[PDB]
Amino acid sequence: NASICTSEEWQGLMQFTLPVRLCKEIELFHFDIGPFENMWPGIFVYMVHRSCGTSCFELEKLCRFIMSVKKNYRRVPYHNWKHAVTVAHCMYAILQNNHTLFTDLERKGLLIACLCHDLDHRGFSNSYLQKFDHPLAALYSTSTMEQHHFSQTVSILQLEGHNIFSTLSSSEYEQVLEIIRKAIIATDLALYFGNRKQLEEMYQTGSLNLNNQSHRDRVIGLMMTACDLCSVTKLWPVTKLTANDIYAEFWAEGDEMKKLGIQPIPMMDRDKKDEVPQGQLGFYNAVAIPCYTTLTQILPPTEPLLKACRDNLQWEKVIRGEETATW
Amino acid sequence: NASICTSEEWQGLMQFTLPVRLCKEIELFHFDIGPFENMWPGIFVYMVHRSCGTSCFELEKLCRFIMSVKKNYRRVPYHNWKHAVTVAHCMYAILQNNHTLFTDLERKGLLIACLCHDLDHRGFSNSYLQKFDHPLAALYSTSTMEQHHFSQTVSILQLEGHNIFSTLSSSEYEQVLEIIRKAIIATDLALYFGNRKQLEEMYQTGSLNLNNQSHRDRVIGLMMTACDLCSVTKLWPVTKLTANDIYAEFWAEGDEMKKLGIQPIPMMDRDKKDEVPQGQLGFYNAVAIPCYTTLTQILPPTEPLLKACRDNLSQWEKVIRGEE
Ligand SMILES: CC(=O)Nc1nc2ccccc2c(=O)[nH]1
Ligand SMILES: [Mg+2]
Ligand SMILES: [Mg+2]
Ligand SMILES: [Zn+2]
Ligand SMILES: [Zn+2]
């Protein structure tokens, strides 16, 4: 059920070398992958090697893994290959800034979970699948797509010469598959609200303890949300262009809903585009700002994500009619 | 309504020789014509001679054509004669680095099309013309300015001692005028998006075939867009002074709203320049980077344009973040 890369695809990736000027750039939270498309698989290799080491994974198996993950992402406006690399780069920057708080297993596990977190996404939300009683909704009653993304990751790992974790002990393998399962499942935003409220309580009451596994799982969960939403932490024109992609995907689902005799929520209605700036203000106040605020409290070196998010919350200027030119 | 040039103008250009110091510099994609105002028509003659040969056009007719083309460029802030020569130099560098891919008819057609691409521009976008109901919109319905620029080119070619293509066979003249029309039309940015999307698909699926005329036409169109936007491919001190160019059409319209006693919305207002570096970042990511990426895929020797565009994108980021 998992697509497989060609020998030409993985062989080419093995040869790739990151340009010198990008090495400085890639370490920054605000780094936008957008203008380096041909370099995306190559950028992931580089992040895995700098964070985990060159001998952490067998080069051929990792290059086959990367290229098959690329092939298993669909041609959808937002939950695509670019989004996967974007989310992985944000994880990398959080990891580099908080390196010793995480074990080698968690680091390789989280970078792999970020690259695969939306594998085989169809441009449809859990709301859609659960309403239109799709087989995925019967198979996965809760966090529908997120369980499907995790299943897809396992399926790519099970391909010939794709098991990048083969060199781990049967215990460590089971440990990494669990790190990945919980991290992919934590990308379901329905789970974020409860997770964030719990972390805020643990942090404020001073009970938060990074050596307590249940606490680590929550902090990892918030890191997954933070990386998944990282378009809101880029420079404004980058943020705005990605918001057009997100809405292009939401509106195509609203279109599919109409044909099926059900009217969509305003956010998924292409005839309600005027409601977008207020909806973004609502999303930033209810989700993005609280996420990065709690994450900065737990991991202070992540402070730039919060600053960049407050800067984009630009949406206020848009609502007041002071926006700039589009191309 | 086409304008001719004086005897003194075309004659002075015939005497022109490019200074040696510029012979290798001009071959570079990032070459800036900026400091050489007096040499602009001469630089174009030099480029035609090097690309098409000295026997391509009768010197006198060519020099007459060029001086009339210059005449026919209004004193607008962006879509002026400087722009025309900048665009033509970028076509020269693309053509020279892909020396075996283009026919003699395509090379002469494209350099002339680039020099003539923005003929008699008034500083307004096609959006404004069919909004404020300008007379040009009544003349030309779609790709309003581009249809006008080609009308203006045919208008100049039909003037006495200006048909630089009179030395061609019945079919060859029809072939060249078609290349030019298609090339000037392709400069309508509104057409670029769909063209580039189609080319991406073709290249990726392996269906791109340069033996196929409609495929050549599409590739030529993307080259016209690449040349049209080339200020983004210059060195930083040259590009940093080019920030207001992409805003020229928004501000032209705002100026017209200001003439109706209407303070326009900030994006159309020239006194609101604080968003200019952010507008550059947005234009590079949405327009220029994809253009140069697709162009480099089809024509690998064009890679320096993509590199220089990426370099300036990084400089604009630094400006926004307040690091330079
Ligand atoms: C209204 C709303 O939910 N907007 C929205 N905006 C987003 C912007 C960036 C990344 C993710 C999102 C997202 O999930 N939702
Ligand atoms: Mg997801
Ligand atoms: Mg034009
Ligand atoms: Zn995601
Ligand atoms: Zn132009």
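One is the number of the first residue shown, and numbering goes on along the chain from there.
Header lists the method as X-ray crystallography, 1.9 Å.
Cβ atoms here come from the backbone N, Cα and C positions, even for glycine.
Spatially close to A:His79 (active site, proton donor) yet at least six residues away along the chain are A:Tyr73, A:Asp118, A:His121, A:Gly123, A:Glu249, judged by Cβ distances under 8 angstroms. For A:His79, the entry in Swiss-Prot reads active site, proton donor, with the evidence type similarity to another entry.
Among the features that Swiss-Prot reports, 3',5'-cyclic GMP binding site is placed at A:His79, A:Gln280, with the record citing experimental evidence. Reduced to three states, the DSSP call for A:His79 (active site, proton donor) is coil.
The divalent metal cation 1 binding site annotation in Swiss-Prot covers A:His83, A:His117, A:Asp118, A:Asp228 and rests on experimental evidence. The DSSP secondary structure for A:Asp118 (mutagenesis position) is coil.
The divalent metal cation 2 binding site feature in Swiss-Prot is assigned to A:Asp118. Take the CB of A:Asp118 (mutagenesis position) and look out to 10 A: across all protein chains shown you find 25 other CB atoms.
For the mutagenesis result A:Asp118 to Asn (Swiss-Prot position 830), the note given in Swiss-Prot is Reduces activity 1000-fold.
Among the mutagenesis entries in Swiss-Prot is A:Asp118 to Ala (Swiss-Prot position 830), noted as: Loss of activity and of zinc binding.
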Pick the one among the binding-site residues A:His83, A:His117 whose Cβ has the fewest other Cβ atoms within 10 Å in this structure.
A:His83
Looking only at C-alpha atoms, tell me how far A:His117 (divalent metal cation 1 binding site) is from A:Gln280 (3',5'-cyclic GMP binding site), rounded to the nearest Å.
23
Cβ-centroid neighbourhood (8 Å) of the divalent metal cation 1 site, A:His83, A:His117, A:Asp118, A:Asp228 excluded:
A:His79, A:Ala84, A:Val87, A:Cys114, A:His121, A:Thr187
Can you grab the distance from A:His83 (divalent metal cation 1 binding site) over to A:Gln280 (3',5'-cyclic GMP binding site)? Cα atoms, rounded to a whole Å.
19
Across all the protein chains here, work out how many other Cβ atoms are within 10 Å of the Cβ of A:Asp228 (divalent metal cation 1 binding site).
22
Cβ packing number for A:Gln280 (3',5'-cyclic GMP binding site), 10 Å threshold:
25
Taking ligand 2 as the reference and 6 angstroms as the Cβ limit (strictly under), which recorded positions among A:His83, A:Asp118, A:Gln280 are close?
A:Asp118
